[PDB]
Amino acid sequence: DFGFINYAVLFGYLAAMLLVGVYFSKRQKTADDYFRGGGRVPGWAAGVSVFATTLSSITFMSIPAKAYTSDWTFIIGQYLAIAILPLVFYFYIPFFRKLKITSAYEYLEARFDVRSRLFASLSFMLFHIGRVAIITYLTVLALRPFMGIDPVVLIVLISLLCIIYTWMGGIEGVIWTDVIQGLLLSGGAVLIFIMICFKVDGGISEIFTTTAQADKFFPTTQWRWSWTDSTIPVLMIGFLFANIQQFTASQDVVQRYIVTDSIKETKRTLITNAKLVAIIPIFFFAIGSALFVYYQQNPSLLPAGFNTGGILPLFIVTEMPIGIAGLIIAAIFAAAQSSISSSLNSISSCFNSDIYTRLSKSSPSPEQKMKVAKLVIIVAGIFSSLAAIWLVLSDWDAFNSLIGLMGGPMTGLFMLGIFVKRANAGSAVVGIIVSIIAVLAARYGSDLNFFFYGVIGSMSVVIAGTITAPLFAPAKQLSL
Ligand SMILES: CCCCCCCCCCCCO[C@@H]1O[C@H](CO)[C@@H](O[C@H]2O[C@H](CO)[C@@H](O)[C@H](O)[C@H]2O)[C@H](O)[C@H]1O
Ligand SMILES: CC(=O)N[C@H]1[C@H]([C@H](O)[C@H](O)CO)O[C@](O)(C(=O)O)C[C@@H]1O
Ligand code: NA
Ligand code: NA
């Protein structure tokens, strides 16, 4: 078994997350508290929270498996995510801040009209219900063979517990848990790397040389155009657009831009996040390369037909010492939970502003907004968790892959509003329609690589919403 000591580390970590939630529950009086944090978050904390929100068990498990089986080409993705940040700061964040947004999609009603706002908000909320279910599913897939408990108990520990502290704690409790979880997964990744270096005969130098000799850093055979394969050009355009989605059009990140009290602290949020993205992800790639060298030096330690997605967890549970092993498991929990908590709170912030407030005939009182803010964390939590239970016990993708395609059009709407002065409500709507059709064509009637779905979706809104602008009444002004 995992053992009592390893467990006690895990349950200490879980108890610490709940206690942070209890601490921040006292200050939740209004929706402003619960979603905007009353302007009490410093920049550095919001920036760690952005990193921990975006980096989930998807990165933690997949990126090492990917470097193990192939190469580091995907890391170009991380650096493109940093490269766009000044553009976000200069062109997007001033609108978000000056409008005193609760939900990012309020910008779309201000720039265009309610149809664009609601299309984007519903696509966000549905996508993130999926992201939570997926994050929870992968974590369970990773840990289940090695914990000695039923999948459902594991879901209680990963998901239910996360729901409780998120519910009590508001965006402040979500952010301060994220800071701990962000730093825990970061040190955890560094510590895994170190340990694998100490177990490879020849250490870090042999890990480097073997990897470079196998052409597993940046193979030039991947510098080629393709419509179907995930080559360097495809993933560069693909990650550029995914990153623009993540940092301009996605409520879980955009929410962190408005919790700081000044633009000075807002810059600190982006700067802190940039430092983490420039340093930490490299360790996840380095881990897959290290493990590859380690299991080439120790061929009999893998069962034949072992799934390469389980090699990292296999190494943790079989090769890391007692206490340390329990802490790495807590760090995988921390990668999952920091993303789950942010997605639940953002889902509730969108529901509160874009659905409940915007569509009520009269404006809800402060006390009413607070109630619904809390309630939607439970409801979304329940739905996300059931889905995760279904994914586990059965062996669905349709809904998820379908709603995922709406990320492109949501992101195009922001690019169009922000950069095309003549675009207007109607031309944005023609843009959505064109975008939707184009993405369904890409996904279901072609063999195009998945990296193209976002670019197509985005650029379809931009192009159709630009060329059809003169057919509708002149654009709303919106002067900041
Ligand atoms: C998915 C692919 C589809 C893309 C095909 C291109 C679609 C382009 C549509 C262009 C026509 C838009 O239709 C829009 O209709 C309203 C009524 O419908 C027009 O009407 C508006 O202006 C006119 C000016 O005379 C007024 O008489 C009218 O009362 C007012 O509402 C808008 O000026 C026009 O902008
Ligand atoms: C460029 C890239 O790989 N982006 C990935 C990011 C980054 O790894 C992370 O934000 C650190 O920069 O993590 C995810 O959002 C995640 O783990 O759920 C998946 C996404 O595909
Ligand atoms: Na996370
Ligand atoms: Na979070």
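What you see of chain A is 5-399, 404-488, where the numbers are those given in Swiss-Prot.
Method of determination (from the header): X-ray crystallography, 2.0 Å.
Cβ atoms here come from the backbone N, Cα and C positions, even for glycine.
Now, the feature entries from Swiss-Prot:
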- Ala56, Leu59, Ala339, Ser342, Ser343: Na(+) 1 binding site (BINDING)
- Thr58, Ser60, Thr63, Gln82, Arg135: N-acetyl-alpha-neuraminate binding site (BINDING)
- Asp182, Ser342, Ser345, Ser346: Na(+) 2 binding site (BINDING)
- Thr58 to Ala: 2-fold increase in Neu5Ac transport (MUTAGEN)
- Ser60 to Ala: Abolishes Neu5Ac transport (MUTAGEN)
- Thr63 to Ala: Abolishes Neu5Ac transport (MUTAGEN)
- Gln82 to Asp: Abolishes Neu5Ac transport (MUTAGEN)
- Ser345 to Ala: Reduces Neu5Ac transport (MUTAGEN)
- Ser346 to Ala: Slightly increases Neu5Ac transport (MUTAGEN)
Those same-chain residues, other than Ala56, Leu59, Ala339, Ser342, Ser343, found with Cβ within 8 Å of the centroid of the Na(+) 1-site Cβ atoms are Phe55, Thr57, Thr58, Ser60, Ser61, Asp182, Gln185, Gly186, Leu189, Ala338, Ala340, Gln341, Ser346
Check: min Cα-Cα distance from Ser60 (mutagenesis position) over binding-site residues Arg135, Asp182, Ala339 goes to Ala339
Among the recorded positions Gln82, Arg135, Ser346, the ones with a Cβ under 6 Å from any atom of ligand 2 are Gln82
Note on Na(+) 2: the CB centroid of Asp182, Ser342, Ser345, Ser346 has further same-chain residues inside 8 Å, namely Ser53, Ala56, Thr57, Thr170, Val178, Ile179, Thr181, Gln185, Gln341, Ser343, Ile344, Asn349
Here the 10 Å Cβ neighbour count for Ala339 (Na(+) 1 binding site) comes out at 27
Near ligand 4 by the Cβ criterion (under 6 Å), the recorded positions from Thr58, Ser60, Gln82, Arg135, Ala339, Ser346 are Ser346
Across the recorded positions (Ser60, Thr63, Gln82, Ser342, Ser346), the Cβ with the fewest other Cβ atoms inside 10 Å is that of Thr63
Here the Cα-Cα span from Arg135 (N-acetyl-alpha-neuraminate binding site) to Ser343 (Na(+) 1 binding site), rounded to a whole number of angstrom, reaches 9
Expressed in whole angstrom, the CA separation of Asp399 and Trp404, which enclose 4 unmodelled residues, is 11
Of the binding-site residues listed (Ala56, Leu59), the greatest number of other CB atoms within 10 A surrounds the CB of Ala56
Those mutagenesis positions from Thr63, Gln82, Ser346 that fall inside 10 A of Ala339 (Na(+) 1 binding site) by CA distance are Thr63
So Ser343 (Na(+) 1 binding site), by the Cβ count within 10 Å over all chains shown, scores 30
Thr58 (mutagenesis position), Cβ-centred 10 Å count of other Cβ atoms over all protein chains shown, is 22
Least crowded of the recorded positions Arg135, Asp182, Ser345, counting other Cβ atoms within 10 Å of each Cβ, is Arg135
